[PDB]
Amino acid sequence: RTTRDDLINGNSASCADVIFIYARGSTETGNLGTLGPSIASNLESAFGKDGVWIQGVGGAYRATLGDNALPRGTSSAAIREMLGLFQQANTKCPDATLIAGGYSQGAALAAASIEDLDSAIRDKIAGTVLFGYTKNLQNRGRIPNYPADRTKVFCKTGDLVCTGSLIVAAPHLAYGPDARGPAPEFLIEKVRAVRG
């Protein structure tokens, strides 16, 4: 369940209405890690199995710990990868509503990729949930070039990565309940507002 390739294995002849691209934290298994699956199970509950594609950022995204120390908090390979999946969503299913998310390094990944994204594709991302956002201070609680009103950052008090650190403290491991309730609920609200 920690590997999902709904978009990649998806085709333009049979598109989902919603596409969720998600980035995992450093060293997490699969393309979804610990938080991806709970988010994805809840979405499928809202829109139906056939109503939503779940797509982890795999491939060139190795989610290496040293990569947090790079300028934008992740590698360029990883950014090119995530951008490509956004692109692949846009072409494969141009009527799809997009949603996005990341944890730790993958929060850095999502934010870097969404900044870089063509404004036309970025406009289709209805919401983005970030957990233990490692560039939360550096980007002032926001994703550059993306609306605060489509962004939800979960950054617990005493999660040091939210205040410009790379030190992992216990509050950084406690996003479990957020990925099971608040996070997907925000995503679901945003999609339904956009789509009607």
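We number chain A the way Swiss-Prot does; in order, the residues shown are 33-228.
How was it done? The header gives X-ray crystallography, 2.0 Å.
The backbone N, Cα and C atoms fix where each Cβ goes, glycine too.
For reference, Swiss-Prot has these:
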- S136: active site, nucleophile (ACT_SITE)
- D191: active site (ACT_SITE)
- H204: active site, proton donor/acceptor (ACT_SITE)
- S58 to A: Severely decreases activity on p-nitrophenyl butyrate (MUTAGEN)
- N100 to A, L, D or W: Severely decreases activity on p-nitrophenyl butyrate (MUTAGEN)
- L198 to A: Increases activity on p-nitrophenyl butyrate, poly(ethylene terephthalate) (PET) and polyamide 6,6 (MUTAGEN)
- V200 to A: Increases activity on p-nitrophenyl butyrate and poly(ethylene terephthalate) (PET) (MUTAGEN)
- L205 to A: Increases activity on p-nitrophenyl butyrate and decreases activity on poly(ethylene terephthalate) (PET) (MUTAGEN)
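Features recorded in Swiss-Prot, as mapped to the structure shown.
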residue : record                             : DSSP class
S58     : mutagenesis position               : coil
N100    : mutagenesis position               : helix
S136    : active site, nucleophile           : coil
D191    : active site                        : coil
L198    : mutagenesis position               : coil
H204    : active site, proton donor/acceptor : helix
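Closest by Cα distance to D191 (active site), from the recorded positions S58, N100, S136, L198, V200, is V200.
Looking at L198 (mutagenesis position) and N100 (mutagenesis position), their Cα atoms lie 8 Å from each other. Highest local Cβ density among the recorded positions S58, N100, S136 belongs to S136, counted as other Cβ atoms within 10 Å over all protein chains shown. Taking a C-beta cut-off of under 8 Å and a sequence gap of six or more, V200 (mutagenesis position) has these contacts in its own chain: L192, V193. Recorded residues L205 (mutagenesis position) and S58 (mutagenesis position) have their alpha carbons 12 Å apart, per Cα-Cα distance. Within the same chain, residues at least six positions away from the residue listed as 'active site, proton donor/acceptor' with a Cβ under 8 Å of its Cβ are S136, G164, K188, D191, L192, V193. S58 (mutagenesis position) and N100 (mutagenesis position) are 8 Å apart (CA-CA, integer value).
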